[PDB]
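**Q** Handing you a structure now.
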There are 2 protein chains.
Amino acid sequence: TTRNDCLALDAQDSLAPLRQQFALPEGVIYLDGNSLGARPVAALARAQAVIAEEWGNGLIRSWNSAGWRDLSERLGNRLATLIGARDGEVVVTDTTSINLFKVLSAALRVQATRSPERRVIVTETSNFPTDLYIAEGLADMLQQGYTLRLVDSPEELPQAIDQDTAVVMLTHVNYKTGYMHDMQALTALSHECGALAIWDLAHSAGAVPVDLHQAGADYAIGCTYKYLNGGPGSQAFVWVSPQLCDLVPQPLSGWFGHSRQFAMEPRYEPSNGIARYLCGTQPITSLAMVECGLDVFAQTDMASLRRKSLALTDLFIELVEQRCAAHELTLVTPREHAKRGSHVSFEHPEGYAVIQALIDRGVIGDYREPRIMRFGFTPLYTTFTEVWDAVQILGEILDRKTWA
Amino acid sequence: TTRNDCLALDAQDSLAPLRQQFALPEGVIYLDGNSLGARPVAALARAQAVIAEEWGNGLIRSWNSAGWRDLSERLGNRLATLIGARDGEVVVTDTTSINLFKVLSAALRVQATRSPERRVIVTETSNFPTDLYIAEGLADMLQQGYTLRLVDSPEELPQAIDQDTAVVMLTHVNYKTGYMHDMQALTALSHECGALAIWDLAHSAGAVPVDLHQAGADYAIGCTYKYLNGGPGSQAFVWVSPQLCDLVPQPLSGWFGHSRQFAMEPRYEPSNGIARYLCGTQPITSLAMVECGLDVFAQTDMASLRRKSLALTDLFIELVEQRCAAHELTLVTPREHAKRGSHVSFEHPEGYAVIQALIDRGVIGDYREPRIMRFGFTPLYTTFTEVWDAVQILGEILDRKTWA
Ligand SMILES: *Cc1c(COP(=O)(O)O)cnc(C)c1O
Ligand SMILES: *Cc1c(COP(=O)(O)O)cnc(C)c1O
Ligand SMILES: [Cl-]
Ligand SMILES: [Cl-]
């Protein structure tokens, strides 16, 4: 592959116009949109309106006159289009850690009636730390004998899922390796074994095709600030299968989840449907900007984005081997597309130092322990040519030992 | 009292210059800053910088290069100055409902070791609904025999607090009546009885003098979007007495509360101190604007604000009686200052209709069930003359039966 081949790929790229809907800083090749999505141009004006007009002038009236009262649900309805969910099934609220607590609590309470004695939550050792920590906090508070089974690889999951399994809790795309689980198959296997399946979509929603209904998933959660480009710390989302949602309340039972059809008397009464997963007053300025990120996706579809994403990661892996073969890089992301998300990770003995030398030259990925260099490929605003230019900078750094 | 007396009060008002630090809409007399605080002028430019510069240009780098990593703690440190807390004791994160869940869980777990068999959480029937609902959700998830004792008036609290009381959970200023508890005395009595004391400061922080250390309080939570003027749905805060903080973990154990001195391995390890009450990634744009509200308070103190607040509520009550005596208004807020917060509530048979007729004329309070008309007085940006003008509009409405 040559630079000219990459320039041609960009010329043929039907998604090219969508890049213009983002305000990217000059000179930067941003390969960390899997950790903080780049900014849609419209986010600035949207926030200016929330602040100056809705808050500043409307004040408390804006709960009605600016639509704030149903923002979590309208945003959920938009996001649903990207994950095989329907209207009235998704809300955007709180954070991924919090939402996981809500659905894991709901799942264990469903299984306490259905199948008591089931006490194990199966997951992976390399799961995103907060998912582990939240599951550990919940189990520690409940007692007992709720315990966590950490499995050291994806292939060991089937033997760890058995009659003792209350819940299988997995992040669909591994935050370190970029390995992608087969959602439908691991869900079917969880159900076969009697367990409910909870999927963290942080590295999936807006990155790869997801269809929660088709997969038979029970609960899901994820972030809007990564591939969905919602802004820094923008609120997470939660989806619950209509089969399960109204069976039990979730424990973070704040007033926004109270039924809207009856007055707020001393006794909590949950809303029918997903609105029961609402809790408290949401940071509105940050919440409103989620819309700007979602709006860009409306101009294409996840099949088209998946296609460009695979072309970008294929190109990155190929170019790194082509240009940097004579250095000590080890691919940790699967070569096989069905097991691949939208990022690529290489290990390197001085991976931290190389990542910082790259950042020092405007090529921004990130470092994960141990020794992993992670690069996210975001087809909405990443070009093929900038992949070439990024690898050339990496090659220059490695050849010159700039990292030292 | 006359309008000219009010004009003179404004001329003598040493706090008058602080009003100019808020961008208020023309023609509005805003008496709902106890529900959504008015906008500091600086909030717009602050958000513009977060969006355009920190997010848009800095991207993921801003976790370091814009201070995002310690924002919750720096904001907590600022807020601490207003509630008798010290550095390293307060964080601004999540919402009041969520934070209450964190501290109530911590309190019950402390009491499960200290004094098992204690199973009652005492509170009031007229407590803000979400506080009740969160306590109900937690008790319902734990089991058992955790139960809630709802007390129908402030004077009935002493007899409800006994040897069975794990926790006394109270909102310091009643959201409906504006009645203010004696924090120090009810805390002392809770401790005398063996209970821990949790105080919701939603209608207290930034409104009345608070000193959590002097009061001997165990845990506290509150909002930044009311009297602290942080913006719509701006994040809540939580304080924990240093005596208790490190005794147990709180159950919403997300990664931001992990110790910063050690790597993020599979096992959660809480930070020493208040940082353990952090959980997940916070909505940064909304969080940053909390600073603008806190900054105004730095230019005065809570004694001075308390003084002007009492002068405003005294004036409102007096003017309403002076001008509206011949109508069916019933004062529900205590006349006695030591039992009074910073708002005034009147009951009226058609209270809802009167509140909307007032809103229709730009005088904005709110309606609480049943039949309560609530008006918040915010000395940072409320003038004495606008109190006069508001009452004159109320008088015109009542005389003409405009509410019909
Ligand atoms: C305003 C208020 C709340 C708000 O709760 P959120 O979870 O922030 O919506 C809670 N409790 C009390 C007493 C309040 O006054
Ligand atoms: C990004 C990410 C999170 C973030 O959690 P917050 O509570 O939003 O900070 C959680 N889990 C996974 C798998 C992630 O990729
Ligand atoms: Cl990540
Ligand atoms: Cl309120």
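The numbering of chain B matches Swiss-Prot: 2-405, in order.
Using N, Cα and C of the backbone, Cβ positions are placed for all residues, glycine too.
Sequence annotations record features per position, and here Swiss-Prot assigns pyridoxal 5'-phosphate binding site to B:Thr97, B:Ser98, B:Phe129, B:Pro130, B:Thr131, B:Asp132, B:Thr172, B:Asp201, B:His204, B:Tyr226, B:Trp256, B:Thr282. Annotation of the published mutagenesis B:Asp132 to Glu in Swiss-Prot: Enhances binding to pyridoxal phosphate; the original residue is retained in the structure shown. Listed in Swiss-Prot as a mutagenesis experiment, B:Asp132 to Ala is described as follows: Reduces binding to pyridoxal phosphate and strongly reduces catalytic activity. Here Swiss-Prot notes a mutagenesis experiment, B:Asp201 to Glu, with the remark: Enhances binding to pyridoxal phosphate.
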**Q** Just report the maximum Cα pair distance in Å for the recorded pyridoxal 5'-phosphate binders B:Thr97, B:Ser98, B:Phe129, B:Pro130, B:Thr131, B:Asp132, B:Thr172, B:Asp201, B:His204, B:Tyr226, B:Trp256, B:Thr282, no decimals.
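**A** Greatest Cα-Cα span of the listed binding residues: 30 Å.
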**Q** May I ask you to pick out the recorded positions among B:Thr97, B:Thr131, B:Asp201, B:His204, B:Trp256 with a CB closer than 8 angstroms to chain A's CB atoms, ordered by sequence, or 'none' if no residue qualifies?
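**A** Near chain A - Cβ to Cβ under 8 Å - we find B:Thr97, B:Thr131, B:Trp256.
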**Q** If you count other C-beta atoms within 10 angstroms, which of the binding-site residues B:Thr97, B:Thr131, B:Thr172 is the most crowded?
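**A** That would be B:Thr97, with the most Cβ atoms nearby.
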**Q** Using all protein chains in view, find how many other C-beta atoms are within 10 Å of the C-beta of B:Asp201 (mutagenesis position).
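**A** Excluding its own Cβ, B:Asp201 (mutagenesis position) sees 28 Cβ atoms within 10 Å.
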**Q** Hey, what's the Cβ neighbour count for B:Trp256 (pyridoxal 5'-phosphate binding site) at 10 Å?
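**A** Taking all protein chains shown, B:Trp256 (pyridoxal 5'-phosphate binding site) has 20 Cβ neighbours within 10 Å.
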**Q** Which binding-site residues from the set B:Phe129, B:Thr172, B:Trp256 come near ligand 1, judged by a Cβ under 6 Å from any of its atoms?
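**A** Only B:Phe129, B:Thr172 meet the Cβ criterion.
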**Q** Please report the number of other Cβ atoms within 10 Å of the Cβ of B:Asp132 (mutagenesis position).
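**A** Result for B:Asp132 (mutagenesis position): 25 other Cβ atoms within 10 Å.
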**Q** Using DSSP, would you call B:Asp201 (mutagenesis position) helix, strand or coil?
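**A** Reduced to three states, the DSSP call for B:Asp201 (mutagenesis position) is strand.
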**Q** How many Å separate the Cα atoms of B:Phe129 (pyridoxal 5'-phosphate binding site) and B:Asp201 (mutagenesis position)?
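**A** Between the Cα atoms of B:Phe129 (pyridoxal 5'-phosphate binding site) and B:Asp201 (mutagenesis position), the distance comes to 9 Å.
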**Q** May I ask you to report the DSSP-based helix, strand or coil state of B:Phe129 (pyridoxal 5'-phosphate binding site)?
**A** coil
**Q** Say you check the Cα of B:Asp201 (mutagenesis position) against those of the recorded positions B:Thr97, B:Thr131, B:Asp132, B:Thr172, B:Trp256; which is nearest?
**A** B:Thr172
**Q** Counting other Cβ atoms within 10 Å, pick out the least crowded of the binding-site residues B:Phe129, B:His204.
**A** B:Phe129
**Q** Which binding-site residues are spatial neighbours of B:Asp132 (mutagenesis position) here, meaning Cα within 10 Å, out of B:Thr97, B:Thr172, B:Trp256?
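**A** Matched binding-site residues: B:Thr97, B:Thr172, sequence order.
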**Q** Using DSSP and collapsing to three states, where does B:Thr172 (pyridoxal 5'-phosphate binding site) fall: helix, strand or coil?
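**A** SS state of B:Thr172 (pyridoxal 5'-phosphate binding site) = strand.
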**Q** Specify the secondary structure state of B:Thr97 (pyridoxal 5'-phosphate binding site) as given by DSSP, simplified to three classes.
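**A** DSSP assigns B:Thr97 (pyridoxal 5'-phosphate binding site) to helix.
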